[PDB]
Amino acid sequence: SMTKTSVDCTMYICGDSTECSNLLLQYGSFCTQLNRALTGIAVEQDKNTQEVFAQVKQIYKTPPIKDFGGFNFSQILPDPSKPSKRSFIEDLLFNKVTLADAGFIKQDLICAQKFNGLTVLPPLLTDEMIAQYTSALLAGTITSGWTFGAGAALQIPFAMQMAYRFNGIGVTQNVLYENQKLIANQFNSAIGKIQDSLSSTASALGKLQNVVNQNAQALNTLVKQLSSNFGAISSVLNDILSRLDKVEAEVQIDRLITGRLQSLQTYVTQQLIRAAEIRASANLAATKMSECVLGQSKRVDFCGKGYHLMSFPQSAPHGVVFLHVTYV
Amino acid sequence: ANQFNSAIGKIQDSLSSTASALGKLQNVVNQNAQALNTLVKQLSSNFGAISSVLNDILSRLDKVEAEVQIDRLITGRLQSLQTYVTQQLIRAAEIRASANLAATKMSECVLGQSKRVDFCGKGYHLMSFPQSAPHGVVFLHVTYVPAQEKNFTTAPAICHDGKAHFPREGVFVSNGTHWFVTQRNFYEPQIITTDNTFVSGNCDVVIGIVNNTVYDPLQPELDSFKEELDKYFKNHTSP
Amino acid sequence: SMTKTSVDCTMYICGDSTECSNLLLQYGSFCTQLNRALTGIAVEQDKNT
Amino acid sequence: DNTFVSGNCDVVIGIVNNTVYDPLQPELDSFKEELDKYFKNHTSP
Amino acid sequence: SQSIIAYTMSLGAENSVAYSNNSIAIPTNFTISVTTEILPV
Ligand SMILES: *[C@@H]1O[C@H](CO)[C@@H](O[C@@H]2O[C@H](CO)[C@@H](O[C@H]3O[C@H](CO)[C@@H](O)[C@H](O)[C@@H]3O)[C@H](O)[C@H]2NC(C)=O)[C@H](O)[C@H]1NC(C)=O
Ligand SMILES: *[C@@H]1O[C@H](CO)[C@@H](O[C@@H]2O[C@H](CO)[C@@H](O[C@H]3O[C@H](CO)[C@@H](O)[C@H](O)[C@@H]3O)[C@H](O)[C@H]2NC(C)=O)[C@H](O)[C@H]1NC(C)=O
Ligand SMILES: *[C@@H]1O[C@H](CO)[C@@H](O[C@@H]2O[C@H](CO)[C@@H](O[C@H]3O[C@H](CO)[C@@H](O)[C@H](O)[C@@H]3O)[C@H](O)[C@H]2NC(C)=O)[C@H](O)[C@H]1NC(C)=O
Ligand SMILES: *[C@@H]1O[C@H](CO[C@@H]2O[C@@H](C)[C@@H](O)[C@@H](O)[C@@H]2O)[C@@H](O[C@@H]2O[C@H](CO)[C@@H](O)[C@H](O)[C@H]2NC(C)=O)[C@H](O)[C@H]1NC(C)=O
Ligand SMILES: *[C@@H]1O[C@H](CO)[C@@H](O[C@@H]2O[C@H](CO)[C@@H](O)[C@H](O)[C@H]2NC(C)=O)[C@H](O)[C@H]1NC(C)=O
Ligand SMILES: *[C@@H]1O[C@H](CO)[C@@H](O[C@@H]2O[C@H](CO)[C@@H](O)[C@H](O)[C@H]2NC(C)=O)[C@H](O)[C@H]1NC(C)=O
Ligand SMILES: *[C@@H]1O[C@H](CO)[C@@H](O)[C@H](O)[C@H]1NC(C)=O
Ligand SMILES: *[C@@H]1O[C@H](CO)[C@@H](O)[C@H](O)[C@H]1NC(C)=O
Ligand SMILES: *[C@@H]1O[C@H](CO)[C@@H](O)[C@H](O)[C@H]1NC(C)=O
Ligand SMILES: *[C@@H]1O[C@H](CO)[C@@H](O)[C@H](O)[C@H]1NC(C)=O
């Protein structure tokens, strides 16, 4: 997803001016459509979120015994001891991105945004509920293989599922069992290298961070356009109205509407186009969830580089992460 | 055949009574109709000019005064069309992405048998049938879905003769007393014959292996050949 | 990938004139907004390739 | 068991020679020697 | 006596899969299902 926003167009242009509102009416419904177009964007952020994460209709829980044949999901399963029931790797990913607000109770860029009718809206599914769908998607996988996608959940021993997996990559099921302790240790070592990576490096989440950075910056740009003259005698609306009479104001105010209104249509164009970038990224993420997490993929390099075994999802700010597990 | 006919009955009955189903195609028709209405309603906007109507400014003003008014209505109607065309260009790319998706699903689900999970609808994919719609396509996707599961003890491999044995296709299960080999996607048990199974190495290495005898279906074909033989010998002792 | 493009918004709008460039300052950040829009595309043409 | 057959040995460019086992063969062979022992003992009476 | 109510959404039926190191579920019967899909063209 990207950040939800809404923009009280009449506050943005005309913050507490009856005059500016009466003149803004001369351009008919331009604000209405802008409200409707940001509404179209905002509905589809929850669609995008729900398609990626609600790919199951049951909230599967792991058994309390970790009898998984040596593989150590304790770093990707729920930590019960944290109120956010996220994994080890999730709690790294949530530290790495530092969100400029999400709508968590206002009672700084975002004070200015609020005072110009720009509001960040809360997402439909909370980071806890996303972590829960993610916990279910994972807890199904390590107990039920691909079957929990294709119908009712069917239990299977994890080492037996991995045998079928190996058949999926064109490797015969004895090869797993004759090396099972090694295969567990390599998986455990690899999960350890994702931790040791993500904890250390400052460049990893650039793909998500650049989306957030643009959302922040475009709101900051749309704020900063309020400081322009557009050739009027001030950028401050009241410094016009408290200086000039009614007739002489209408020139200056029409200049500010000519500016500000183009300032919104520009942003809402940028946001729409941006939304098409994210809608594709979400439709892809839902596809990878379907085929790599609920499945095993015979598509080359589709589920990370190498012959695909399985994938584990993890949530991140405005995003998802796929731990793709592969035989090389 | 009955379950398919029945589930096509369920398709008809579904779309017979409820309005909400075609809401995707209704939303494409509604946005296109909405935007044309919204564009038309901009012909009512003043843009500060003394009318919405071009011909009234030309019914009342001369060339010197009318240009200062007409240029307003030009500026604001051009901006209304620059907006509608930016919106429709953006929307049109949503429809393009959907048209590439609808062709890709035609390609792999109707002309084929997809192995992509949850692409051609839920279940394991058997086949799909296309149907037209106003500005769309409807796929009737047909899927096999497992229904009635039974708990079994299961084993990765069997030990019969120090050698470890594995299914060539399928899995081993116990009904709680006897070991059988069966296909992974449907319970149909069979005797663990040397034809259902292949061998690799010895039973020291396989974590969670067990003990169970493996039937070589050639053995009694020769042991019946041996009792056929030993009676030909008993006979031949008589003359 | 398509041709990368980038624009001097002052040289397109107000080419060889300070006089126009002053009247453009009144509109503020828009030229940099356009530049970023084009610099975004231009990075993505390398990325696509 | 591992292999399937088609055609005689000319048609396959880059063909080779290697003794191919039949796991049925020594099973009928060790049975031919057991049987051979039977035959012989029936000579003794 | 109908009124608008507001609630924390339930996400679906909560479950615990009957996993163990030696247990499998294999299906003895199956349903053939037909699902509609609608797309813009
Ligand atoms: C586990 O699966 C086994 C195979 O289905 C099953 O054992 C089978 O039980 C039937 C009777 O219910 C036997 O049928 C035979 O019974 C006697 C044998 O002398 C005859 O009078 C009958 O004509 C018929 O031949 C099968 O012989 C028997 N098979 C085996 C391999 O023992 C078990 O009962 C199943 N276990 C459970 C707990 O259900
Ligand atoms: C599964 O079946 C196997 C074959 O019956 C069985 O193996 C047998 O285990 C016994 C007990 O350990 C061995 O008995 C000998 O143990 C040592 C030598 O290894 C000697 O010092 C003792 O005096 C005694 O003779 C058998 O030799 C051994 N044979 C084979 C071929 O394995 C397994 O124990 C069985 N496992 C289960 C889980 O039931
Ligand atoms: C691979 O093994 C084959 C079997 O040993 C072998 O074939 C044999 O080739 C020789 C030499 O050409 C033949 O010898 C006869 O050749 C003609 C008749 O074809 C006669 O006029 C000669 O006097 C001579 O008897 C064998 O008859 C032939 N037999 C068979 C069954 O193939 C191949 O030559 C070997 N190839 C390689 C690459 O080693
Ligand atoms: C498959 O078995 C599990 C549990 O294993 C069995 O549970 C005992 C009741 C008994 O049969 C033992 O020999 C086994 O160890 C079943 O899980 C139970 O499901 C019911 C609801 O249907 C629930 O009330 C119980 O608490 C569950 N028990 C446990 C231990 O998980 C499961 O339902 C069985 N599936 C089928 C299809 O029979
Ligand atoms: C799975 O690996 C984790 C480490 O990633 C193990 O958890 C650690 O256990 C040791 C010993 O009790 C503690 O000192 C650490 O503080 C634990 N780390 C964390 C992050 O919890 C866990 O024990 C391993 N599981 C198995 C079955 O060996
Ligand atoms: C598999 O399930 C089907 C139903 O989906 C079963 O068929 C029904 O069986 C009962 C009697 O057992 C009949 O009253 C119904 O009329 C049958 N329905 C149909 C569609 O024929 C079927 O018997 C089950 N088979 C197995 C092997 O479990
Ligand atoms: C399964 O694991 C338990 C310990 O959790 C062990 O006691 C039991 O013997 C194991 N059974 C098999 C078939 O591996
Ligand atoms: C035994 O072999 C003799 C020939 O040596 C034959 O005539 C007779 O029918 C055989 N009897 C049986 C029971 O096979
Ligand atoms: C392979 O190439 C070599 C030359 O390096 C040639 O002598 C030989 O006959 C070729 N064999 C086959 C089966 O192509
Ligand atoms: C012949 O075989 C019998 C068993 O059928 C055996 O008792 C006897 O000792 C054998 N005699 C010889 C000479 O091999």
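Numbering of chain B is taken from Swiss-Prot, so the residues present carry the numbers 924-1162, in order.
Cβ coordinates come from backbone N, Cα and C, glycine included.
What Swiss-Prot records for this protein:
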- B:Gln954 to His: In strain: Omicron/BA.1, Omicron/BA.2, Omicron/BA.2.12.1, Omicron/BA.2.75, Omicron/BA.4, Omicron/BA.5, Omicron/BQ.1.1, Omicron/XBB.1.5, Omicron/EG.5.1 (VARIANT)
- B:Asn969 to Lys: In strain: Omicron/BA.1, Omicron/BA.2, Omicron/BA.2.12.1, Omicron/BA.2.75, Omicron/BA.4, Omicron/BA.5, Omicron/BQ.1.1, Omicron/XBB.1.5, Omicron/EG.5.1 (VARIANT)
- B:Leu981 to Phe: In strain: Omicron/BA.1 (VARIANT)
- B:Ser982 to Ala: In strain: Alpha/B.1.1.7 (VARIANT)
- B:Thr1027 to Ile: In strain: Gamma/P.1 (VARIANT)
- B:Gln1071 to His: In strain: Kappa/B.1.617.1 (VARIANT)
- B:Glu1092 to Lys: In strain: Theta/P.3 (VARIANT)
- B:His1101 to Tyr: In strain: Theta/P.3 (VARIANT)
- B:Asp1118 to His: In strain: Alpha/B.1.1.7 (VARIANT)
Rounded Cα separation (Å) that holds between B:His1101 (variant position) and B:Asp1118 (variant position): 18
Cα distance (Å, whole number) from B:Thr1027 (variant position) to B:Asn969 (variant position): 48
Inter-residue C-alpha distance, B:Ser982 (variant position) and B:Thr1027 (variant position) (nearest angstrom): 57
Using Cα positions only, nearest of the variant positions to B:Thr1027 (variant position) (B:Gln954, B:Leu981, B:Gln1071, B:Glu1092, B:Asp1118): B:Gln954
Distance from B:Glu1092 (variant position) back to B:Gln1071 (variant position), taken between C-alpha atoms, in Å: 21
Spatially closest candidate among B:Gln954, B:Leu981, B:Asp1118, the listed variant positions, to B:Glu1092 (variant position) (Cα to Cα): B:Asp1118
Local backbone state of B:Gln954 (variant position), from DSSP in three classes: helix
B:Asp1118 (variant position) and B:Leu981 (variant position), Cα-Cα, nearest whole angstrom: 96
B:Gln954 (variant position) CB neighbourhood, other CB atoms within 10 A: 16
Chain-internal residues near B:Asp1118 (variant position), provided their CB is under 8 angstroms and they sit 6+ positions away: B:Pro1140
